[PDB]
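Read through the structure below, which is laid out as structure tokens, and then see the notes.
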2 protein chains.
Amino acid sequence: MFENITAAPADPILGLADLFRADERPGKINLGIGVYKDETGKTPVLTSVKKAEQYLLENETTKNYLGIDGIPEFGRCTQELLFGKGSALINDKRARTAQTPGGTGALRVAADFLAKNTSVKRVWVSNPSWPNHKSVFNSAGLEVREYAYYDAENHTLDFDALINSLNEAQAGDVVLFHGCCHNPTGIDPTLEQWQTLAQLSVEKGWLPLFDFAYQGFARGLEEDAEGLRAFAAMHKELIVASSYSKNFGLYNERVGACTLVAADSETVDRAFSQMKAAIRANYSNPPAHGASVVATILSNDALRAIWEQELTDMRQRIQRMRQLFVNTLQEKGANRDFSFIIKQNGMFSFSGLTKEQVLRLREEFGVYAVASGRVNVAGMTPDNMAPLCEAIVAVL
Amino acid sequence: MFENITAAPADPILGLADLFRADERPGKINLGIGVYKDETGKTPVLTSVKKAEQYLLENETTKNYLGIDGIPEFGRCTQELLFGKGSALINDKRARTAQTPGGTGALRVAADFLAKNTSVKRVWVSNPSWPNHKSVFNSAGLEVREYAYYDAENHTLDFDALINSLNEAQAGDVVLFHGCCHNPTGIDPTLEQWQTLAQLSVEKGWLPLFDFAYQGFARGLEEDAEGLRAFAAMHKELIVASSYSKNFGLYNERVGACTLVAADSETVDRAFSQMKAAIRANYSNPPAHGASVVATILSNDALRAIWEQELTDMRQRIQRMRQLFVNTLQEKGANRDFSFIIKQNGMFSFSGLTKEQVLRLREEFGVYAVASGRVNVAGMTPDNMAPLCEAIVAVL
Ligand SMILES: Cc1ncc(COP(=O)(O)O)c(CN[C@H](CCC(=O)O)C(=O)O)c1O
Ligand SMILES: Cc1ncc(COP(=O)(O)O)c(CN[C@H](CCC(=O)O)C(=O)O)c1O
């Protein structure tokens, strides 16, 4: 039976880590997967996290199953982070949050939930976008359409093309938005643009689905949440899939949340029971460790102050690297203007390189980037910056 | 869009956990969820586990993404436990193992893998079986069919009704088998019977899918895999979904594995690539903590030895309770013979109690059991034995 199975190609992002760990030429540089690295080129576990893990080691007395929707405090803390402490959505209890296995896990339960319990037939995702978005929704039988987003000429948001592109998005259709730090462009809407979209969304009757994987990597925790909060203030229903993989450096512990919002408590509770059913038929209940760490940190003011500082330091080093990247490109002889990089938010930067050039950097200079030209700025250091820029320049 | 979603019914097993936690009675007894309890009625963290966690805390340097199929050593360690160190399967590199979030997650990926890449349309599950089996398969789009298995009149396995039932299973169909400690009956086939079903399996042309969540709870690690091993020696292809929730007391860390077996190394690798695709579109990659604990214990002879001792102690305590349960029932004046209970394997026991009786135990006596009459013997202790048996006799 397994003979008739056709091999699947490598993941355009995770496949990368395999090739990288394979070639043996010295000096190779990895700018693929979206993981943070400090100035030494390592992805350390945060201090606040190590602290929380010791607390857990000392006070944990059982690994007994969590409820299908996870740790109660985890759910509460994520809603405050998303909508704000005094938020009306919370006070009126219009939101229920399920702890999931990473941001990916949250998108999948949201997809299963929609496919099996609603009349949703189509999901609109930005072009370009995180590659796995289409795979997740397709796995639930949902048709995925794309809408315009990036102005490849001006290196800005093509807002007119975006609006025009979504003209055919029907009422009942789901529209996917990146909370902040758009992957892979690094270009997010302004608050005014978010407000325009929120209004457009209600009038057309779209079901907004927010992918929030980098809260705090643009400007700050609250600031990065402005777009989402502009929608939540005007929408009856909406879904937000968030991830703690990045802002807590907990990649492999798989910590995420799928937050469901309905018109009133009675409706959200009813629909949430169906979401739990979807979870039960998938992985049953969520892994405790990562989520426990997070709930511990967000609940203790001492740890919370620590973590916030560590997050601030990560954001800052990334921005510092962005300026260093542009300066060194010039220094090494690039005639093309890369100033636009300084305007992009988050870990990534859409370089502009072509699939041909990205392939040259890899096989010829041992520099790894994703085939779409996306390069991970969080992976650049004062030590590989020069070799890196010299490679890019040689391929331009 | 969420206005007309009908509420879902509570899970027949996880739902009870909520009712129990809420129950105000101070004398309430929990025999519902399949969770182990020690002599004091607690679900402790194994000492082997606690030590492994201590190591991880002081030696883990990064939380970097853990590869789609998880920790390599983990995969290798689960293959030896399932097939034996010097297995031809392992030597001929015919097996590929993916670390998954629990046994349930392993079952879901297998289902997604089959529905998306093969011609498989129906899965055969024993009647009775774990209630969530049907839910996992229906969710992936597969239809679920039941085969006879239990002789309620003799509290024994109906080998003739079983084989007479699977006659309707066409070629290309999947048949679900419980490695050992069948849930909820506790009655497993003898090696002889395993030999038969195996040969019958290859002949009728079925794809065997084993659910292995209790390895070590029937007789021992090696002994409980006999049935599986008999199948592996004859089949070209097979799927095994295992769990470490129970034998490592790591329920909430979600530690399981999905193992694919094919005719040769070329075929399995090609097939495994699609399984990784199914995983990538579900939760992307597995949670490291739980899996890391198992890997470090199974890899360290000293820890390994401690763990096996603890597992032996859990198994024997359950057997002791099994015997005590039957002796106490008579002592309390049971109007029947529960001698068959001594012949059951694992954590459970199919009491024979009716749904009405089970409801009565909960409401009037605060004793919680599954509505199917399944009782968790591992949840019984020298302290709650008397109150418990008095409750059952009162409903008899
Ligand atoms: C927009 C976006 N959504 C969801 C996720 C999923 O997060 P989690 O790992 O919690 O499930 C990522 C991770 N960004 C990827 C990391 C590697 C990958 O999974 O491809 C990246 O853009 O490199 C992401 O950028
Ligand atoms: C046959 C069987 N398969 C799969 C599982 C899944 O285990 P994991 O938690 O690794 O995904 C269990 C757990 N036995 C259940 C535990 C509670 C539940 O999930 O219903 C039980 O029968 O009580 C099981 O008995």
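This entry, so its header tells us, was determined using X-ray crystallography, 2.2 Å.
Backbone N, Cα and C atoms are what each Cβ position is placed from, and that goes for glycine too.
Of all Cβ atoms in the shown protein chains, 24 besides its own fall within 10 Å of the Cβ of B:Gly34 (L-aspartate binding site). Annotation source Swiss-Prot lists L-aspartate binding site at B:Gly34, B:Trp130, B:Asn183, B:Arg374, citing a large-scale study or a structure entry.
DSSP gives B:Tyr65 (mutagenesis position) a coil state; it is part of no helix or strand. Within 10 Å of the C-beta atom of B:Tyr65 (mutagenesis position) sit 21 other C-beta atoms, taking all shown protein chains into account. Recorded in Swiss-Prot as a mutagenesis result, B:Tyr65 to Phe or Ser carries the remark: Slight changes in activity.
Counting every protein chain shown, the Cβ of B:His133 (mutagenesis position) has 22 other Cβ atoms within 10 Å. According to Swiss-Prot, the mutagenesis experiment B:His133 to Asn carries the following note: Decreases to 60% in maximum rate of the overall reactions in both directions.
Record note (Swiss-Prot) on the mutagenesis of B:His133 to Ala: Slight increase in maximum velocity of the overall transamination reaction between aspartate and 2-oxoglutarate. According to its DSSP assignment, B:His133 (mutagenesis position) is helical.
B:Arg280 to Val appears in Swiss-Prot as a mutagenesis experiment; the accompanying note says: Reduces first-order rate constant over 25000-fold. Sequence-distant contacts (6 or more apart, same chain, Cβ under 8 Å) of B:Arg280 (mutagenesis position) comprise B:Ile68.
Around B:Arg374 (mutagenesis position), the C-beta neighbours below 8 angstroms that are at least 6 residues distant in the chain are B:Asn183, B:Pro184, B:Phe348, B:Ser349, B:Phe350, B:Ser351. What Swiss-Prot says about the mutagenesis result for B:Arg374 to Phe or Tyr is this: Second-order rate constants are reduced by >5 orders of magnitude.
DSSP classifies B:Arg374 (mutagenesis position) as strand under the three-state reduction. For the published mutagenesis B:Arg374 to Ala, Swiss-Prot gives the following note: Reduces first-order rate constant about 10000-fold.
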Farthest-apart CA atoms of B:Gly34, B:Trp130, B:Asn183, B:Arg374, residues recorded for L-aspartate, distance in Å: 11
Distance [Cα-Cα, Å, rounded] between B:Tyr65 (mutagenesis position) and B:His133 (mutagenesis position): 30
All-chain count of other Cβ atoms within 10 Å of B:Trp130 (L-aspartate binding site): 23
Neighbour tally for B:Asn183 (L-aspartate binding site), based on other Cβ positions within 10 Å of its Cβ: 22
Cβ under 6 Å from ligand 2: qualifying mutagenesis positions of B:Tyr65, B:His133, B:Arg280, B:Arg374: none
Check: same-chain CB within 8 A of L-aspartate site center, minus B:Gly34, B:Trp130, B:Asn183, B:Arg374: B:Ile13, B:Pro184, B:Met347, B:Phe348, B:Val370
Pairwise Cα distance for B:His133 (mutagenesis position)/B:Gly34 (L-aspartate binding site) [Å, integer]: 15
